[PDB]
Amino acid sequence: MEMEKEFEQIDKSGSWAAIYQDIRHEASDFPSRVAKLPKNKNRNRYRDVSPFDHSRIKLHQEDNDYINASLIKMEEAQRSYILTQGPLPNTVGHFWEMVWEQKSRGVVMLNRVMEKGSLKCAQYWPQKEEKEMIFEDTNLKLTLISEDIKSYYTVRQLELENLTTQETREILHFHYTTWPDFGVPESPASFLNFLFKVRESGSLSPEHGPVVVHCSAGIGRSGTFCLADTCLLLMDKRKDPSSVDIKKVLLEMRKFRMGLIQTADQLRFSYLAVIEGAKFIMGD
Ligand SMILES: NC(=O)[C@@H]1CN2CCN(CC3CC3)C[C@@H]2[C@H]1c1ccccc1
């Protein structure tokens, strides 16, 4: 059913809460035994948000391979994403270890360091060119190369260096800075503009490792970003773009990480972004 019609029918009937609860009831339940080991309590931001064992990203070390991060692999769309929590003070070194080991080109950040008067993630990148960061526990160096500040987002060029090898790599940091402290944006126009800038960079393309995407828990805003991207790619590949079922795509993605899309308002905003993003290509 053409989702724009499905959309007005849910709005007119005000059943967003009922649709969202149906998704919560049908979603996959897989074990997360590694996340719950006592040695990993200070590696998890939230007790109720854990990566499944089958899809978790493993750090390349023998000591402790755990990070709160999942591989979302979308077979028909031919896209992969890593969804992770905002880094903690004791996991900033893990975060960069992962980016290096997985050969990612891009990091996508959908939160501010402080929101609602509380810290939502560590300051994990350098703010000045001449003050680089060294991650003692992971043997890596990170330098700010340039910064482009726009009204809705900031793009940064970073240099990541393997100290022991002396290998360097350019990482692009895409920072969406205007998601409101409460609720969802009124219009999806600036979020869709941002998604199109990440695409144009090459960060989402198969010649690189998967993009690393985070917010505070790595399920809500992060979920909205991957769901919108995959739905729009499926609309450009299929003979009938009205066949794309956003509820079925979200349940496929929930096989790989729990809790993607945290509220009925995030679900409505995801439908809105896909409907509008289609018009801008399938029309404009
Ligand atoms: N966290 C880790 O153990 C990994 C494995 N490797 C060997 C041990 N070395 C710790 C000694 C001080 C050099 C740290 C690094 C690190 C890493 C390497 C290359 C790129 C990104 C990260």
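If you check the header, you will see the structure was determined by X-ray crystallography, 1.7 Å.
Positions of Cβ are set from backbone N, Cα and C atoms, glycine also.
According to its DSSP assignment, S50 (mutagenesis position) is coil. Record note (Swiss-Prot) on the mutagenesis of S50 to A or D: No phosphorylation.
Record note (Swiss-Prot), mutagenesis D181 to A: Substrate-trapping mutant. The unchanged residue is displayed. Around the Cβ of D181 (mutagenesis position), the same chain contributes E115, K116, each under 8 angstroms and 6 or more positions distant in sequence. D181 (mutagenesis position) falls within neither a helix nor a strand when secondary structure is assigned with DSSP, and so counts as coil.
Annotated substrate binding site per Swiss-Prot: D181, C215, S216, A217, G218, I219, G220, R221, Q262, in sequence order. In the three-state DSSP assignment, the secondary structure recorded for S216 (substrate binding site) is coil. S216 (substrate binding site) is surrounded by 21 other CB atoms, counting those within 10 A of its CB over all protein chains shown.
One entry in Swiss-Prot concerns the mutagenesis experiment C215 to S. Its note says: Catalytically inactive mutant; abolishes sulfhydration. A 10 Å cutoff on Cβ-Cβ distances gives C215 (mutagenesis position) a total of 26 other Cβ atoms nearby, all chains included.
Here Swiss-Prot flags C215 as active site, phosphocysteine intermediate.
The distance from the Cα of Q262 (substrate binding site) to the Cα of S50 (mutagenesis position) comes to 14 Å. Separating the Cα atoms of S216 (substrate binding site) and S50 (mutagenesis position) is a whole-number distance of 13 Å. Of the recorded residues, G220 (substrate binding site) and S50 (mutagenesis position) place their C-alpha atoms 14 Å from one another. If you count neighbouring Cβ atoms within 10 Å for each of the recorded positions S50, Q262, the highest count belongs to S50. Long-range neighbours of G218 (substrate binding site) (same chain, six or more residues apart, CB within less than 8 Å of its CB): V49, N68, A69, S70, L83, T84, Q85, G86, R257.
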